[PDB]
Amino acid sequence: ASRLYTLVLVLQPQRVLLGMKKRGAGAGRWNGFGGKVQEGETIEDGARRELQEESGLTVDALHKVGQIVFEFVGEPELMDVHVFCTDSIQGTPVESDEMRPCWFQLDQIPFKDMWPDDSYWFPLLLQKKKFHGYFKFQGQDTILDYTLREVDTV
Ligand SMILES: Nc1nc2ncccc2[nH]1
């Protein structure tokens, strides 16, 4: 019982784009851009669509970098998050009622204001490693258990 989500990191040689979510799921935290995959839509097409919706940016090729499954205790559905990165975008990041984008130098990624699991897998993304992870959460702040391994094929 899992539901598909996407997550896109615009990762350039010296900086990464994140968005401050203003409401709803994950509000108040910096995040990549993504959301639910639609009926009849490929995961990658969903990732490209959500990047545009949430950041205003157009991406062509997206590179698969990981899969992370999230369990929230007390919630039936697991989140099956397909993570992608890109270094070539078009457009300029757009602030909307839903998200405030902002570039971060790689040594200044705001982990204290991000979901706590990101501290584990972001360093792999930064070194161009691919991964499979699982995180069991209680609430939005507490990781009860996790696994995380590097893979050759996402
Ligand atoms: N970047 C990111 N980390 C997350 N952790 C748990 C749920 C959703 C998440 N999005």
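All residue numbers given for chain A refer to Swiss-Prot; the residues shown span 3-156 in order.
If you're wondering, the header gives X-ray crystallography, 1.2 Å.
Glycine is treated like the rest: Cβ placed from N, Cα and C.
Swiss-Prot lists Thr8, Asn33, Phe35, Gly36, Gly37, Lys38, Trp117, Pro118, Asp119, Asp120 with the feature 2-oxo-dATP binding site. Following the DSSP three-state reduction, the secondary structure of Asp119 (mutagenesis position) is coil. Within the same chain, the residues at least 6 positions away from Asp119 (mutagenesis position) whose Cβ sits under 8 Å from its Cβ are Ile70, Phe72, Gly135, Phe137, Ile145, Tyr148, listed in sequence order.
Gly37 (2-oxo-dATP binding site) has a Cβ environment of 18 other Cβ atoms inside 10 Å. Taken from Swiss-Prot, the feature 8-oxo-dGTP binding site applies to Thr8, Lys23, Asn33, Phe35, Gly36, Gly37, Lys38, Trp117, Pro118, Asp119, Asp120, supported by experimental evidence.
All protein chains included, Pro118 (8-oxo-dGTP binding site) registers 16 other Cβ atoms within 10 Å of its own Cβ. Residues or ranges marked as O(6)-methyl-dGMP binding site in Swiss-Prot: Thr8, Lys23, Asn33, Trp117, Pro118, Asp119, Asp120.
Taking all protein chains in view, 23 other C-beta atoms sit within 10 angstroms of the C-beta of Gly36 (mutagenesis position). The mutagenesis experiment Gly36 to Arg is recorded by Swiss-Prot, whose note states: Reduces activity by 97%.
Summarising the annotation, Swiss-Prot assigns Mg(2+) 1 binding site to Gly36, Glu56, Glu100. Residues near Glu56 (mutagenesis position) in space but far in sequence (CB under 8 A, at least 6 apart, same chain), listed by position: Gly21, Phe35, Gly36, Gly37, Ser98, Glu100, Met101.
Look at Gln40 (mutagenesis position): DSSP puts it in coil. Remark: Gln40 (mutagenesis position) has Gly48 as non-local neighbours, by Cβ distance under 8 Å and separation of at least 6 in sequence. Mutagenesis annotation in Swiss-Prot: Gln40 to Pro, described as Reduces activity by 97%; the structure shown retains the original residue.
Contacts of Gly42 (mutagenesis position) defined by a Cβ separation under 8 A and a same-chain sequence distance of 6+ are given as none. For the mutagenesis of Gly42 to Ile, Swiss-Prot gives this note: Reduces activity by 60%. The structure shown keeps the original residue.
Record note (Swiss-Prot) on the mutagenesis of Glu56 to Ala: Loss of ability to prevent DNA damage. Expected to cause loss of enzyme activity.
According to Swiss-Prot, the mutagenesis experiment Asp119 to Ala or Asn carries the annotation: Loss of 2-oxo-dATPase activity, reduces 8-oxo-dGTPase activity.
For the mutagenesis of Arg151 to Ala, Swiss-Prot gives this note: Reduces 2-oxo-dATPase and 8-oxo-dGTPase activities and increases thermolability. The structure shown keeps the original residue. In the three-state DSSP classification, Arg151 (mutagenesis position) falls within a strand. All protein chains included, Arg151 (mutagenesis position) registers 10 other Cβ atoms within 10 Å of its own Cβ.
The number of other Cβ atoms within 10 Å of the Cβ belonging to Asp154 (mutagenesis position), over all protein chains shown, comes to 6. Looking at Swiss-Prot, the entry for mutagenesis of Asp154 to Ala says: Enhances 2-oxo-dATPase and 8-oxo-dGTPase activities and increases thermolability.
Taking the mean position of the Cβ atoms of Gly36, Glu56, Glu100 as the Mg(2+) 1 site, the remaining same-chain residues with a Cβ inside 8 Å of that point are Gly21, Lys23, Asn33, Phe35, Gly37, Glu52, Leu53, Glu55, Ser57, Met101. Each of the binding-site residues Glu100, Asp120 was scored by the number of other CB atoms within 10 Å of its CB, and the largest score is that of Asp120.
By the rule that a residue counts when its Cβ sits under 6 Å from some atom of ligand 1, the recorded positions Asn33, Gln40, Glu100, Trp117, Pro118, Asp120 yield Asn33, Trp117, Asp120. Cα to Cα, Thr8 (2-oxo-dATP binding site) and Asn33 (8-oxo-dGTP binding site) are separated by 12 Å. Same-chain residues at least 6 positions away in sequence with a Cβ under 8 Å from that of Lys23 (O(6)-methyl-dGMP binding site) are, in sequence order, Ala29, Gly30, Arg31, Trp32, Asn33, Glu100, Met101.
In the three-state DSSP scheme, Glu56 (mutagenesis position) falls into the helix class.
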